[PDB]
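K.L.:
I'd like to ask you about the structure that follows.
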Protein chains: 2
Amino acid sequence: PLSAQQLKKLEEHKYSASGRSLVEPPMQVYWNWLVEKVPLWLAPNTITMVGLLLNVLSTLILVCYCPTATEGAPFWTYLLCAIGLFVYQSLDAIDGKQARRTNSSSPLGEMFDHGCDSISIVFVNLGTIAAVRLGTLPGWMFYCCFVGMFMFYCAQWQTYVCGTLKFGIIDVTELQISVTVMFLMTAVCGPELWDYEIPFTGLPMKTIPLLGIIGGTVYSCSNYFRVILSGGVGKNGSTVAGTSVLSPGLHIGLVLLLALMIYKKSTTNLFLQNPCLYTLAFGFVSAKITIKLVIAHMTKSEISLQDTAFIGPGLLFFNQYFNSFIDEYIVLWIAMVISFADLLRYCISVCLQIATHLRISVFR
Amino acid sequence: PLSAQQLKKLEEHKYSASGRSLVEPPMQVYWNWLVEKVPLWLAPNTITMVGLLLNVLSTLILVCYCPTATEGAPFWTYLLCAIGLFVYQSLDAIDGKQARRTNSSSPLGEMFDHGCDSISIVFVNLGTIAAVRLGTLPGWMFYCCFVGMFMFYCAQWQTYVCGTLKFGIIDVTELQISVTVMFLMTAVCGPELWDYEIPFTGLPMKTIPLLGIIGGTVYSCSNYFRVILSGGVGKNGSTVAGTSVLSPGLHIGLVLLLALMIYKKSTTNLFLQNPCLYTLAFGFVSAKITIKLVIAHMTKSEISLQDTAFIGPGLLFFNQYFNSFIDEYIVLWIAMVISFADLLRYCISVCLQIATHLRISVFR
Ligand SMILES: C[N+](C)(C)CCOP(=O)([O-])OP(=O)(O)OC[C@H]1O[C@@H](n2ccc(N)nc2=O)[C@H](O)[C@@H]1O
Ligand SMILES: C[N+](C)(C)CCOP(=O)([O-])OP(=O)(O)OC[C@H]1O[C@@H](n2ccc(N)nc2=O)[C@H](O)[C@@H]1O
Ligand SMILES: [Mg+2]
Ligand SMILES: [Mg+2]
Ligand SMILES: [Mg+2]
Ligand SMILES: [Mg+2]
């Protein structure tokens, strides 16, 4: 998976990040207090795995009770989703703090953190689409899922072209707090709160979240793109690895363009009746494409625009070219299974190789 | 176009070939006699350019008088085609002999010879399809053109995996003699000779050429493929450049598969009403893909499966994916023009670079 030179350059890696948000200091104190009361023999990898597992399980339950994102869900699922998201955020902060101390820091923890963040953000966006019932507005339904995907991959892309993580003021913490309070409010008042139209303008309640999302996206995107263009750490404004600045842009453009092209020529409404499966398949694809860039900027190597993850989208595209011999509902499942298996294989292989080199006993 | 290392390895190149055919010795004596009476100040590049120009012009006239390959042509075009083919063969033999003497040998002459052979074989196959009127049998119409293309590219592919040219007994000389005598007979007796059905079996006259073609193809293919597998000159059975043995096979498989895929999903009979344009466009594409391998095995470098020549086939494929917004008769012309321009640009650039390095005054 990783060449000898890349694996050699993996060592002597210094984690560095600068930034702070509005709600950080109080929650920073809270996380410090909670981590003050954690056993010293527990490994951070177990903590992040548990957090990811809880978040994914709760989101999976909510998605299974609400296919197409237009039905309603009981108190059970919403409470479970809110608890899972809060636990995920808490465990992320706590295992970060516990890994910085007790001299357990390693390059593998960063890879686990970023992969878990990718999967968790995909599932959280799916859950927040399912809870609001954003199926009565079919126009604003591709945008939310794939802008969450695009925003996270652009955060990674900003990281690749620079050397330090830069934190904004509308970063992940506020988004997670807003989603948690939204889930709690929807649970306590019922799923029909978003059908309680605002006294004026004839616009429903759901415009209050969506607009904010768009605004946040704009702000976030702005910052990232500036660091892409004005900033450069290599011999010039070029990439830290010496390559071009806009290479992974081709990766994400290809992924999103293929998604849009398959969306627009379904002839059987592939997306509006199977949204969760579609978003999950392309989320696994983009998760692999984002984990590749993580290893790319941890090391100093160069990425290619050819991966064994376009098998799913490739099958969909080549089953759309030929008019219709296989119906477009089994091919989606095959693509999702293939993408999930490929992602799991890649992650396991990389983890095993890094463990073998660094002799760190990944779970210990 | 060519890197410094490749251009350095271009020198110290020794042309070597072994083989002989049945009709060679008499025609060998004839060519020796004719070259005995040629001026000593004339360059071989001019001779091969003149031969290629005459062959292409005569074939173009014949093709223009017979689109779709089902009409008839007068005495004029058939006589001109026979004379042009005979002159092309004579000039090839003569300029080869004249380049071996007068110490004018250079690596550029080989590239000119192979490019001219590619273009000439494409045009000769088009002419022999047009003359026989092989349009009343639409099944056996893709096969002939693309098997000529495939056979020449496989001869080059056999050359790449070895070090010396191997000549068979049913090689190009007999094919050209057969085509010349066929053109002469069709001229003298009229185009309707192939509608003079053989006293038995109810099969028309055209089965006499076609069957032979198939047989010849089989024999030729056999030899080439054996040299591909049993023979190896590198550290192992591997390529002389050290790469895999079956890499250009992907190139030709991609070209022919794309041609077949565009053929089979036309929905407007793109091929059976515009055969000459179709074959010419894909002939230019394969001519560029075959000239690349010529430089590849003259040097010791490695080829890629990514060229700026799939623009035409790419436009056709992506205009077939979207149902139909641009009609499928202008896109073919655009693809043909783009392919021809790209081939001309590549050839001119390579010729100019080699002339600049070797200071040989290409035409002198
Ligand atoms: C901004 N916050 C603090 C609210 C949350 C995001 O912060 P973060 O997760 O990027 O930072 P962190 O505190 O987790 O990072 C501590 C470092 O510990 C390492 N790490 C992470 C996870 C893990 N299981 N083992 C580790 O050793 C990583 O290199 C990580 O960079
Ligand atoms: C088998 N024959 C003899 C019937 C025809 C095919 O033979 P061929 O064209 O491969 O051989 P040839 O006699 O042309 O080759 C002589 C050599 O002269 C060189 N050559 C060719 C053409 C040219 N304009 N200038 C040259 O210097 C090439 O390296 C070529 O290999
Ligand atoms: Mg963390
Ligand atoms: Mg995390
Ligand atoms: Mg010659
Ligand atoms: Mg020749």
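Shown for chain B, in order and in Swiss-Prot numbering: 20-383.
Note: Cβ is positioned from N, Cα and C throughout, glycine not excepted.
Pasting the relevant annotations from Swiss-Prot:
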MUTAGEN   B:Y34 to A  Reduces the enzymatic activity to about 35% of that of the wild type
MUTAGEN   B:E43 to L  Reduces the enzymatic activity to about 25% of that of the wild type
MUTAGEN   B:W50 to A  Reduces the enzymatic activity to about 55% of that of the wild type
MUTAGEN   B:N64 to V  Reduces the enzymatic activity to about 20% of that of the wild type
BINDING   B:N64, B:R119  CDP-choline binding site
MUTAGEN   B:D111 to A  Reduces the enzymatic activity to about 15% of that of the wild type
BINDING   B:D111, B:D114, B:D132  Mg(2+) 1 binding site
BINDING   B:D111, B:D132, B:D136  Mg(2+) 2 binding site
MUTAGEN   B:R119 to L  Reduces the enzymatic activity to about 20% of that of the wild type
MUTAGEN   B:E129 to A  Reduces the enzymatic activity to about 15% of that of the wild type
MUTAGEN   B:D132 to A  Reduces the enzymatic activity to about 20% of that of the wild type
ACT_SITE  B:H133  active site, proton acceptor
MUTAGEN   B:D136 to A  Reduces the enzymatic activity to about 15% of that of the wild type
MUTAGEN   B:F186 to A  Reduces the enzymatic activity to about 45% of that of the wild type
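Neighbours and distances for these, please.
P.N.:
Summarising the environment of B:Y34 (mutagenesis position), the number of other Cβ atoms within 10 Å of its Cβ, over all protein chains shown, is 14.
Secondary structure at B:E43 (mutagenesis position), taken from DSSP and collapsed to helix, strand or coil, is helix. The number of other CB atoms found within 10 A of the CB of B:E43 (mutagenesis position), across every protein chain shown, is 17.
Long-range Cβ proximity for B:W50 (mutagenesis position), meaning a same-chain Cβ under 8 A and a gap of 6 or more residues, is found for B:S109, B:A112, B:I113, B:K116. Following the DSSP three-state reduction, the secondary structure of B:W50 (mutagenesis position) is helix.
Within the same chain, residues at least 6 positions away in sequence whose Cβ sits under 8 Å from that of B:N64 (mutagenesis position) are B:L127, B:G128, B:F131, B:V381, B:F382, B:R383.
Under the three-state DSSP scheme, B:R119 (mutagenesis position) falls in the helix class.
For the recorded site, B:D111 (mutagenesis position), the DSSP three-state label reads helix. Long-range C-beta contacts of B:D111 (mutagenesis position), restricted to its own chain and to partners at least six residues apart, with a cutoff below 8 Å, comprise B:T67, B:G70, B:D132, B:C135, B:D136.
Under a cutoff of 8 A between CB atoms, and with a sequence separation of 6+ in the same chain, B:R119 (mutagenesis position) has no neighbours.
There are 16 other CB atoms within 10 A of the CB of B:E129 (mutagenesis position), with all protein chains counted. For the recorded site, B:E129 (mutagenesis position), the DSSP three-state label reads helix.
The Cβ of B:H133 (active site, proton acceptor) has 21 other Cβ atoms within 10 Å, all protein chains considered.
In the three-state DSSP assignment, the secondary structure recorded for B:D136 (mutagenesis position) is helix.
For the recorded site, B:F186 (mutagenesis position), the DSSP three-state label reads strand. Annotation for B:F186 (mutagenesis position): same-chain Cβ neighbours under 8 Å, separated by at least 6 residues, are B:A36, B:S37, B:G38, B:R39, B:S40.
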K.L.:
Name them in sequence order: residues not among B:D111, B:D114, B:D132 whose Cβ is within 8 Å of the mean position of the Cβ atoms defining the Mg(2+) 1 site.
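P.N.:
Counting only non-site residues, the set is B:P63, B:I66, B:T67, B:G70, B:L110, B:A112, B:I113, B:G115, B:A118, B:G128, B:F131, B:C135.
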K.L.:
Taking Cα atoms as reference points, rank the recorded positions B:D114, B:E129, B:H133 by distance from B:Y34 (mutagenesis position) and give the first.
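P.N.:
Going through B:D114, B:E129, B:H133 one by one, the closest to B:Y34 (mutagenesis position) is B:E129.
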K.L.:
Please name the residue among the recorded positions B:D114, B:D132 whose C-beta has the most neighbouring C-beta atoms within 10 angstroms.
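P.N.:
Result for the most crowded candidate: B:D114.
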K.L.:
What three-state secondary structure does DSSP assign to B:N64 (mutagenesis position)?
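P.N.:
In three-state terms, B:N64 (mutagenesis position) counts as helix.
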K.L.:
According to DSSP, does B:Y34 (mutagenesis position) fall in a helix, a strand, or coil?
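P.N.:
Going by the DSSP assignment, B:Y34 (mutagenesis position) belongs to neither helix nor strand, so it counts as coil.
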